[PDB]
Amino acid sequence: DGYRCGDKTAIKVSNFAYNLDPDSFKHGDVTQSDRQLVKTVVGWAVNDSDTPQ
Amino acid sequence: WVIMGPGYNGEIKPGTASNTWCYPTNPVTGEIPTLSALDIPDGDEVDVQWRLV
C-alpha cells in the first residue's frame, strides 16, 4: 500500500576495485638459493733468487 | 468511473458518486484575441524606441 508503492529505491555500486598500496606489508620466512660462481681470478706471485719479501 | 483525491494517491476507479464533473460542450476562445493595432508616428529608430517605451 502507498503512493507509488513499488519500484522503490535501490543500491548500486560501480568502479569497485582498487590496487592501493598503503606501504605496510609483511616479510615472511625466507630461504636461500644455491650458491653459484660469477667471475673469478687466479694468479701467481713470483719474485727471484734474491728478492726479500 | 470515480476520481479519487490525494488521500487515495490520485487513482481513478470504477463506480459511481454524486459529484459529477461536466463540460459545457461548446468551443471556447483558446487564444489571445485580435491584436487590434498600434499607430506609432515616424521618427529616428531610437526616437521610435522611446515612444514605444
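Since chain A takes its numbers from Swiss-Prot, the residues it shows come out as 183-235.
Determined via electron microscopy, 4.5 Å.
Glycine is no exception: its Cβ is also placed from the backbone N, Cα and C atoms.
Record features, source Swiss-Prot:
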- A:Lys208 to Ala: No effect on heptamerization (MUTAGEN)
- A:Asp211 to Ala: No effect on heptamerization (MUTAGEN)
- A:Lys221 to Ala: Impairs heptamerization (MUTAGEN)
So for A:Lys221 (mutagenesis position), how many other CB atoms are inside 10 Å of its CB?
4
In angstrom units, rounded to an integer, how far apart are the Cα atoms of A:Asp211 (mutagenesis position) and A:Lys221 (mutagenesis position)?
30
For A:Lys208 (mutagenesis position), just count the other CB atoms lying within 10 A of its CB, please.
4
Pairwise Cα distance for A:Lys221 (mutagenesis position)/A:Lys208 (mutagenesis position) [Å, integer]:
35
